[PDB]
Amino acid sequence: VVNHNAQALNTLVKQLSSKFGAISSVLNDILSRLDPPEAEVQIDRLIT
Amino acid sequence: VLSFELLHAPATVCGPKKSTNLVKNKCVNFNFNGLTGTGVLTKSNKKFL
Amino acid sequence: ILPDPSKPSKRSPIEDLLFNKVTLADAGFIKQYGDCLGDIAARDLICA
Amino acid sequence: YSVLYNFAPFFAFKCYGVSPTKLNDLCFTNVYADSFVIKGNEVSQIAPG
């Protein structure tokens, strides 16, 4: 039970490093590198 | 064409040179070579190559 | 199976064995903020 | 990259990895510029994939 909870949490954290088809997996870099009209698409991909 | 590599390497070109004196043990926003983010910066005892 | 007065946690030897036989990565009642900043090698998975 | 605009009568300024508006703020590891002369109708041909 403990290992199941820990591994579920670990996979949840590791999902933050996936690009999800966007340019990058970190929000700050893409927000500072893309104009907001274009960055809407990448932020939306990260959101979903 | 203009090609760049936005990857985790020591940046050689940095654009307009703006430097603010680094503070420690305080909640600040850091922009080290485009590494935008927020946090508390404390000196570390790692073994960076 | 009865509590041991000598033990400071007031737990039976069997209870102590069961507690020591489970590796709780995140016990919860630790209030980890205060030691995450003080890391010498790398932040733990719990800290992340 | 403020000196970009006055150096040419721009016809196509499409950027893929980074918007040209916020281009001075970033830091690039290396910068490579490739120069060539191409025809008119083939400006779409010079593009990824």
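Throughout, chain B uses Swiss-Prot numbering, with the displayed residues spanning 512-560 in order.
If you're wondering, the header gives electron microscopy, 3.4 Å.
Yeah, the Cβs are placed from backbone N, Cα and C, and that goes for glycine too.
Database features, via Swiss-Prot:
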type	residues	note
MUTAGEN	B:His519 to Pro	Increased resistance to human covalescent sera neutralization
VARIANT	B:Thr547 to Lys	In strain: Omicron/BA.1
Tell me the Cα distance separating B:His519 (mutagenesis position) from B:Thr547 (variant position), rounded to the nearest angstrom.
13
Suppose we draw a 10 Å sphere around the Cβ of B:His519 (mutagenesis position). How many other Cβ atoms does it contain, all chains included?
9
